[PDB]
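Below you'll find the structure, written out as structure tokens, and then a few comments.
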Amino acid sequence: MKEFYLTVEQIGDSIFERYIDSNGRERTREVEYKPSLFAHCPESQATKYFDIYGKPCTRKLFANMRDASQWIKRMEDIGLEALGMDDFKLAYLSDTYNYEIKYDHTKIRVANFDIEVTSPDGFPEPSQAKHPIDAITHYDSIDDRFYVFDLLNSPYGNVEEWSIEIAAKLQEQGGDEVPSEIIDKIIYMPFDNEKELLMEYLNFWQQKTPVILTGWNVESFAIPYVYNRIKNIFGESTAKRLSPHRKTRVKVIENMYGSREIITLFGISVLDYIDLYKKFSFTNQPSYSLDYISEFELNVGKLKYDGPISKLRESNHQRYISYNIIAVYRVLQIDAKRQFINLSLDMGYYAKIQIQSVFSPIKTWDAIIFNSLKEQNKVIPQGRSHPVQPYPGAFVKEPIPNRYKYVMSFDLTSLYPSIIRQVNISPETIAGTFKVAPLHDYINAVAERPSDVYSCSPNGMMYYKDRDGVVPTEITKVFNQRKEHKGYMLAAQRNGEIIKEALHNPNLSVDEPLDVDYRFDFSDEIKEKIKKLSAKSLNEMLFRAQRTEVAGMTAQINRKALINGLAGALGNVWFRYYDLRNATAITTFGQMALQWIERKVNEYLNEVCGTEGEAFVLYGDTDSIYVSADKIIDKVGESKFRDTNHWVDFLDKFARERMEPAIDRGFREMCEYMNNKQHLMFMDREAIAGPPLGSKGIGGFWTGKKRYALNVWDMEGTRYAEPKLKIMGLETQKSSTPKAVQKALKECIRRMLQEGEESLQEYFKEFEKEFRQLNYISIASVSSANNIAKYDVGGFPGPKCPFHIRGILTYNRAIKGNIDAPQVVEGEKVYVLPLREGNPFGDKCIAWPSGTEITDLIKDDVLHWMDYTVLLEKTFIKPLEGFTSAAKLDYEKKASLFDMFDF
DNA sequence: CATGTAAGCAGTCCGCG
DNA sequence: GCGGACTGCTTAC
Ligand SMILES: Cc1ccnc2c1ncn2[C@H]1C[C@H](O)[C@@H](COP(=O)(O)OP(=O)(O)OP(=O)(O)O)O1
Ligand SMILES: [Ca+2]
Ligand SMILES: [Ca+2]
Ligand SMILES: [Ca+2]
Ligand SMILES: [Ca+2]
Ligand SMILES: [Ca+2]
């Protein structure tokens with residue numbers, strides 16, 4: 001097999017590399033790497049190295065990496081550019097793996113672990129590590145085994161061995177319901193004392209050294225706890241055995257509270273699953289406890305136990321250990337679904353970077369572009385210092401707030417990367433400038449053509465049309481991968497709807513799920529077989545289609561994120577190729593494109609409807625337009641449609657056969673106007689929206705920019721079995737909105753859009769009557785809590801103190817000197833509740849850590865003093881009044897003359 | 001050592017015979 | 001009690 005790296009580190013003048021050799025064996029080597037950098041040299045000198053602008057360079061080969069760094073500083077002092085890759089381990093990887101890396105994940109050791117630490121005096125701080133580690137579960141991906149290290153004797157209690165037989169039993173039979181599929185994979189190791197547990201764990205670690213190290217919150221808890229605990233017991237050198245190179249870096253961050261540490265383990269790639277999740281999931285959660293995320297991702301119930309975690313080991317050691325095991329497994333289950341470890345590996349090896357560098361789009365692109373340019377013997381420019389400078393972004397149309405009955409939307413494919421490719425935007429393709437007219441003159445096609453020679457953006461930039469740019473070249477490759485995966489995702493989604501349709505008439509038979517590839521639209525013959533399947537098989541097929549869809553979503557959305565990240569990187573001062581001319585060439589072109597096509601669509605639809613000057617495009621944001629389709633439907637007349645699906649088919653055909661060609665003609669003309677390299681402005685129909693035929697539903701509404709709701713029948717070619725709400729920006733979409741309120745507001749919208757005013761009023765009346773009976777957590781607001789200390793004046797709110805911060809301070813006083821209460825962690829999320837006047841908490845609100853029950857001692861008072869009136873008004877009534885006033889609807893029946901009668 | 005900007009809404013402070 | 005300037009937070013793209 002071809003060789004591939006596992007990890008790389010620079011330590012002084014040495015590169016330390018863990019890798020897989022040609023026989024599939026794990027190896028380590030220390031290489032005294034001799035790096036090269038470059039300096040501009042006189043033309044006359046015959047060299048083979050050129051910078052990106054074609055200026056000749058001379059190579060400087062250094063005896064070691066220190067000399068190379070020292071030369072960089074001398075060059076800075078002289079005032080001349082020091083060219084080449086200055087992160088030498090990227091140079092090392094590029095030199096060592098001068099081919100496309102094909103890695104074998106079954107050879108890469110992926111470790112998932114977590115630890116337990118009983119603490120009778122508050123949260124066990126990793127920086128102090130003053131309490132025994134009393135459980136470790138460490139799953140190894142090569143062994144496919146859960147190694148369980150269990151402390152039997154502790155200063156906090158002596159306990160019996162954990163029982164695998166009891167662990168396997170149903171909870172309803174007093175067991176722990178450790179999943180049956182992992183019972184046989186558990187290797188259980190009890191220990192009589194912590195020192196031997198830890199020594200054995202370290203020996204184990206030596207035998208089975210993680211390459212990728214992950215788990216839930218490992219970077220801020222488990223890792224520094226383990227490291228510091230070992231340091232305290234055995235000494236720092238022993239603790240450094242966690243690094244295969246025996247080298248660590250300890251980073252301490254302090255504030256007006258305590259101080260935590262992050263530990264860098266050289267030779268390991270730590271990918272905390274919480275960080276992966278935040279980056280790659282495109283959710284925003286109200287809590288990031290593993291209980292909450294597992295429930296959200298997998299629909300499994302919270303791991304329940306009685307009493308405080310500080311007493312769980314002594315009262316129920318059996319459950320304590322089982323829950324440690326299940327917690328490690330849940331992260332594996334989330335990853336089986338989401339496939340973020342897979343994505344990280346793909347991206348890391350594609351770029352030739354340390355795997356943990358996938359968190360940095362700047363590092364990822366620097367490496368990609370470096371490798372691309374190195375192939376052509378080109379020399380990359382020196383990174384420079386740039387002052388931060390705001391710059392203009394996209395255009396958003398101001399909508400008229402209203403109900404909108406029939407809506408069709410259109411969206412440009414991968415807009416910013418498509419602009420890069422169309423215009424040919426790259427550091428080395430800049431041809432010059434032209435004198436700009438106001439943007440409106442380009443939009444209306446009245447400005448003079450910018451150039452008949454170069455490819456242009458309305459920001460004044462010109463680019464060469466006849467040569468390739470590294471940015472367009474490399475962005476296209478990732479774009480093409482993204483497109484492939486998005487196709488798989490959409491196919492799986494269409495396939496799901498086929499299965500949901502067939503679930504309306506399940507067959508009474510004993511059969512099996514069909515063996516199919518869900519990434520491809522089902523054939524007619526598969527559709528025939530599906531129509532004869534039982535509910536059981538259909539449901540299993542539906543689960544599999546949805547899992548296929550999720551896998552496709554991970555793959556495409558994060559590749560989209562990467563390419564869009566390149567367009568944003570051009571506007572980040574830390575990017576080697578930072579250049580506002582290019583960042584701005586993109587955003588300004590986008591503004592033109594949106595507003596140009598708005599004009600073209602208005603013109604086209606007025607023409608085909610035989611009218612003049614009417615506004616069809618009601619809204620647009622960045623690269624999308626929303627077209628009112630009322631006049632289209634009225635042109636033929638609603639009477640003519642047999643059912644909802646009929647008018648949906650009609651609009652679908654209209655968009656594809658009439659509008660899209662006109663949109664295409666409009667953009668091809670724009671491309672000629674800007675004299676661009678390649679026409680890539682591809683704007684396809686997205687949503688078809690409307691009320692069910694014959695109902696009193698309003699179809700959709702806008703309240704303002706970035707705030708709307710639509711009843712959707714078809715989305716990007718997926719014809720839904722059941723209409724689906726597309727809601728953007730409204731409180732239902734915000735993680736700060738209480739859970740039960742999100743639910744209630746969404747049902748309010750559903751009723752407005754599908755059923756009408758009366759249906760809304762009936763629901764509102766019910767919700768208002770039942771509000772007070774909802775669980776307090778379901779109705780609590782949520783907020784992130786930054787700069788808590790900043791506003792903390794002897795436990796009381798300083799000036800301008802935010803509401804949620806005030807709640808935290810109220811909480812801190814309520815739990816003061818009471819060691820069993822969970823602390824609010826800076827930058828994390830809190831539940832928030834308003835309090836009625838005169839409450840024993842001495843203030844107007846309380847806040848506590850999100851995803852948790854409020855501590856038992858103050859829970860009773862919170863429940864008694866909660867201000868339901870304020871809560872209902874702020875979180876529910878006020879947003880709903882926004883929705884209904886925009887929609888020209890009432891959520892409560894208004895008074896009228898009819899009130900004089902007895903109905 | 002590290003993607004971007006646009007923009008809505010809740011909240012605090014201040015002005016208000 | 002509300003609106004205007006301002007911060008904080010969060011979402012749309
Ligand atoms: C998250 C994020 C970071 C940086 N830029 C972002 C972004 N989301 C959108 N944008 C910018 C770049 C996008 O090209 C543009 C339009 O957003 P949109 O979400 O339409 O995505 P787009 O890239 O066009 O991909 P599709 O093919 O799925 O439509 O808005
Ligand atoms: Ca635990
Ligand atoms: Ca788009
Ligand atoms: Ca599309
Ligand atoms: Ca059937
Ligand atoms: Ca869009």
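The header says X-ray crystallography, 2.0 Å.
Cβ from N, Cα, C; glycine included.
A simple way to gauge crowding: the CB of A:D623 (Mg(2+) 3 binding site) has 23 other CB atoms within 10 angstroms, across all the protein chains here. Residues or ranges marked as Mg(2+) 3 binding site by Swiss-Prot: A:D411, A:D623.
When other Cβ atoms within 10 Å of the Cβ of A:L412 (Mg(2+) 4 binding site) are tallied across all protein chains shown, the result is 23. According to Swiss-Prot, the feature Mg(2+) 4 binding site maps to A:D411, A:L412, A:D623.
A sphere of 10 angstroms centred on the C-beta of A:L415 (mutagenesis position) encloses 25 other C-beta atoms. The annotation substrate binding site is assigned in Swiss-Prot to A:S414, A:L415, A:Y416, A:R482, A:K560.
Here Swiss-Prot notes a mutagenesis experiment, A:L415 to A or G, with the remark: Decreases base selectivity by several hundred fold.
One mutagenesis experiment named in Swiss-Prot is A:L415 to G or F, and its note says Increased misinsertion, increased mismatch extension and inefficient proofreading.
Quoted from Swiss-Prot, the note on the mutagenesis of A:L415 to M is: No effect on base selectivity.
Listed in Swiss-Prot is the mutagenesis experiment A:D714 to A, annotated as follows: Complete loss of viral replication. Cβ-based neighbour count (10 Å, all protein chains) for A:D714 (mutagenesis position) stands at 22. DSSP assigns A:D714 (mutagenesis position) to a strand.
Checking the recorded positions A:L412, A:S414, A:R482, A:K560, A:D623, A:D714 against ligand 6, the ones with a C-beta less than 6 Å from an atom of that molecule are A:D623.
A Cβ within 8 Å of the Cβ centre of A:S414, A:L415, A:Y416, A:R482, A:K560, the residues given for substrate, is found for these other residues of the same chain: A:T413, A:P417, A:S418, A:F479, A:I563, A:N564. On the backbone, the CA of A:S414 (substrate binding site) and the CA of A:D714 (mutagenesis position) stand 20 Å apart. Among the binding-site residues A:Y416, A:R482, A:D623, the residues whose Cβ sits under 6 Å from any atom of ligand 3 are A:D623.
Within 8 Å of the centroid of the Cβ atoms of A:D411, A:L412, A:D623, where the record puts Mg(2+) 4, the same chain has further Cβ atoms from A:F410, A:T413, A:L415, A:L594, A:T622, A:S624, A:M683. Cα spacing between A:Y416 (substrate binding site) and A:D714 (mutagenesis position): 25 Å, rounded to the nearest whole number. With a CB cut-off of under 6 A applied against ligand 4, the recorded positions A:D411, A:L412, A:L415, A:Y416, A:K560, A:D714 are reduced to A:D411.
Checked against ligand 1, the recorded positions A:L415, A:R482, A:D714 give A:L415 in sequence order as having a Cβ less than 6 Å away from one of its atoms.
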